[PDB]
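Below is one structure, written out as structure tokens; the observations come after it.
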Amino acid sequence: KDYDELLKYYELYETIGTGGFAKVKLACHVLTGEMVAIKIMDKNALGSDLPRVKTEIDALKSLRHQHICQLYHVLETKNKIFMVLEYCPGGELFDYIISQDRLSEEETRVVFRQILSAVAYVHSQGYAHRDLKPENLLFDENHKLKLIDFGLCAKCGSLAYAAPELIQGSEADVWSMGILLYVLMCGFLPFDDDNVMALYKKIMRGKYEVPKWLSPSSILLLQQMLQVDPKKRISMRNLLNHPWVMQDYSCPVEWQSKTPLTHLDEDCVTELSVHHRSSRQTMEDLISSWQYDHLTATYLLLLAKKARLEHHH
Ligand SMILES: Nc1ncnc2c1ncn2[C@@H]1O[C@H](COP(=O)(O)OP(=O)(O)NP(=O)(O)O)[C@@H](O)[C@H]1O
């Protein structure tokens, strides 16, 4: 039905996750054999919340980056919206933290630099994420982080990660990254309560426990990021070459995209052109329209496949 058009292009596997808006299914793009994750949303059930989806969709169409979960295909039927995404099988950063209880400062730095790369890129494109937290960061096959859930992108979110100025746009993401840092290094939240009023007061207050295993450097960074006054809160740029961030690193954080679509891959175009019964020139013209239809998705998945193969060649 709504699924019949989808099943032209994908064969559906099991549900692998859910959220407040979407049921997420593993699937396989038939033409290329590539696995993907499909967000399924019901328009009728979403109702007045639907703009969030069109928000996420328009955001993701203009974001392309190593640490951003890629959007391949958008499909609307009478009752459903389907978003076909890069499959990340490593699960959430959340579950990883719980598995390790807490991360070492060193592995925290490795993770944090990737988060920072993604968020700095997102800002470079004029957005703020507004829902940064370990649940919205997924591990891919190579244990690399991929940011998801862009429905709150603005050109808001879980309270424990929400900045003070926002519960009464760049500075906010910085705050949330501070909370995330704390969580990675500590295994728990700095501001936590079952009572929302209590939690709120704790946040506006800005006082948190500082455990013995933490380095002075990281303690400082935290206090720079968890400044209740956004005016006093550290800026993205200064986060990008902050000494804690740069510790044991001769490289500043490369937030710039490593995956821009500069120009069309010949092999991929060729492969598409055969299946499409059109010349390569024609296919080039078509692909450049970037409609996020089946053509777009096939092209990008062929590209991802090729990259994966080139990594083992
Ligand atoms: N690309 C993906 N690869 C693997 N698992 C995914 C992927 N996208 C989502 N998931 C899983 O599905 C869950 C729900 O995704 P999510 O995008 O947060 O749903 P949502 O309803 O649209 N947003 P939210 O209600 O705020 O969580 C995630 O927490 C993951 O467990």
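Numbering starts at 1 and runs along the chain as it is shown here.
Placed from the backbone N, Cα and C atoms, the Cβ positions cover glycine too.
Residues annotated as ATP binding site in Swiss-Prot, with sequence analysis given as evidence: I16, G17, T18, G19, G20, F21, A22, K23, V24, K39. Within the same chain, residues at least 6 positions away in sequence whose Cβ sits under 8 Å from that of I16 (ATP binding site) are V24, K25, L26, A37.
For the mutagenesis of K39 to R (Swiss-Prot position 40), Swiss-Prot gives this note: Loss of kinase activity. The structure shown keeps the original residue. Sequence-distant neighbours of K39 (mutagenesis position): residues of the same chain at least 6 apart with a C-beta under 8 Å from its C-beta are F21, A22, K23, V24, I81, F82, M83, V84, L85.
What Swiss-Prot lists as active site, proton acceptor is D131. Following the DSSP three-state reduction, the secondary structure of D131 (active site, proton acceptor) is coil.
A gap of 12 residues interrupts the model between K155 and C156, whose Cα atoms are 13 Å apart. If you look at the deposited chain, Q168 and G169 flank 5 residues with no coordinates, and their C-alpha atoms are 14 Å apart.
Sequence-distant neighbours of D131 (active site, proton acceptor) (same chain, six or more apart, CB under 8 Å from its CB) are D149, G151, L152, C156, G157, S158, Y161, listed in sequence order.
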